[PDB]
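So the structure is just underneath, and the comments pick up after that.
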Amino acid sequence: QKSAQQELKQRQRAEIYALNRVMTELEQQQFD
Amino acid sequence: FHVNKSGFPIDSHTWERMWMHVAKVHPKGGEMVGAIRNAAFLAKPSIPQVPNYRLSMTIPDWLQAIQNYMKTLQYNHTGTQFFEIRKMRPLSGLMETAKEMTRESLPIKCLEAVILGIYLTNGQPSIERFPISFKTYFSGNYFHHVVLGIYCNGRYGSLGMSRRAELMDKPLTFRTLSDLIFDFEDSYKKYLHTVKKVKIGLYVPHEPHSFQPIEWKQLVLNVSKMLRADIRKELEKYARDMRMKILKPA
């Protein structure tokens, strides 16, 4: 029930944080 | 550009718009997105512990503790701000959004950090908190940014989050409010930004259940049209008024 919502929040967190690393490394190449 | 108004588990229209955005800005684009969304498995990122005030911390230790929590949540480069802050809501609701930030543990941007900074200093009555907002010019367009001014035991400082390390926290070492603002100004100089407009609020109440909103615009200065001596004149006048605790919201 609240099973799929908590698994989905957890994968979205992992995806957001994957994406945040690549975006952070990108914004430094542009800045440099 | 985009803000998440759909809660947590982010809805699909907001989810796709995040990815669609990032595929444009990134050179690798559709490949870099494919690699994340389709990965069979991904490491669960560690969840930083919400900082707790200990009897062995000084006020500087606490503000560094709070600031380090914010640095660990990480600045949000995804293009989609994850918590909605309605600037003009009563503190009570902003306070709840702050709790939600510590539960969901995602990246944050400048305004979210200020709300969260208020939340984590609400239990220390000797720390006064007031917002500081800048409007800036860089190579064509205007930029807005906000930090949390801190006043404590005769010294000024700040908490916040920014893309740049020099536009966030400032140690509690500035003897006047003018000195702190001028340090932000010179920090902005290093990135070719011209400071157009500086906005300073009132002290924020310490009661987490307050019905009144945040005053963001008590003092407003078009510093690009002003010489140094007149900016300092007005900030010191206003900072004296803050500490004498006499002011009524604008």
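By the numbers in Swiss-Prot, the shown part of chain B spans 49-298.
Looking at the header, which is where the method is noted, we find X-ray crystallography, 2.8 Å.
Cβ coordinates are placed from backbone N, Cα and C, and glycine is handled just like the others.
In the three-state DSSP scheme, B:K135 (mutagenesis position) falls into the coil class. Under the heading of mutagenesis, Swiss-Prot lists B:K135 to A and annotates it as follows: Reduced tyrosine carboxypeptidase activity.
Close to B:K157 (mutagenesis position) in the fold, though at least 6 residues off in sequence, lie B:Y123, B:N124, B:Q129, B:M209, each with a CB less than 8 Å from its CB. According to DSSP, B:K157 (mutagenesis position) sits in a coil region rather than a helix or strand. For the mutagenesis of B:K157 to A, Swiss-Prot gives this note: Reduced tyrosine carboxypeptidase activity. The structure shown keeps the original residue.
The Cβ of B:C158 (mutagenesis position) lies under 8 Å from the Cβ of B:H193, B:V194, B:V195, B:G208, B:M209, B:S210, each on the same chain and at least six residues away in sequence. Record note (Swiss-Prot) on the mutagenesis of B:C158 to A: Abolished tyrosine carboxypeptidase activity. No effect on binding to microtubule.
Here Swiss-Prot flags B:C158 (among others) as active site.
Its own atom aside, the Cβ of B:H193 (mutagenesis position) has 23 Cβ atoms within 10 angstroms in the protein chains shown. One mutagenesis experiment catalogued in Swiss-Prot, B:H193 to A, is accompanied by this note: Strongly reduced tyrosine carboxypeptidase activity.
The active site annotation in Swiss-Prot covers B:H193 (among others).
Annotation comment: Swiss-Prot describes B:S210 (among others) as active site. DSSP assigns B:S210 (active site) to coil, not to a helix or a strand.
Under its mutagenesis entries, Swiss-Prot includes B:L215 to A with the note: Slightly reduced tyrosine carboxypeptidase activity. Reduced to three states, the DSSP call for B:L215 (mutagenesis position) is helix.
Counting Cβ atoms from all protein chains shown, B:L215 (mutagenesis position) has 22 others lying within 10 Å of its own Cβ.
Between the C-alpha atoms of B:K135 (mutagenesis position) and B:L215 (mutagenesis position), the distance comes to 20 Å.
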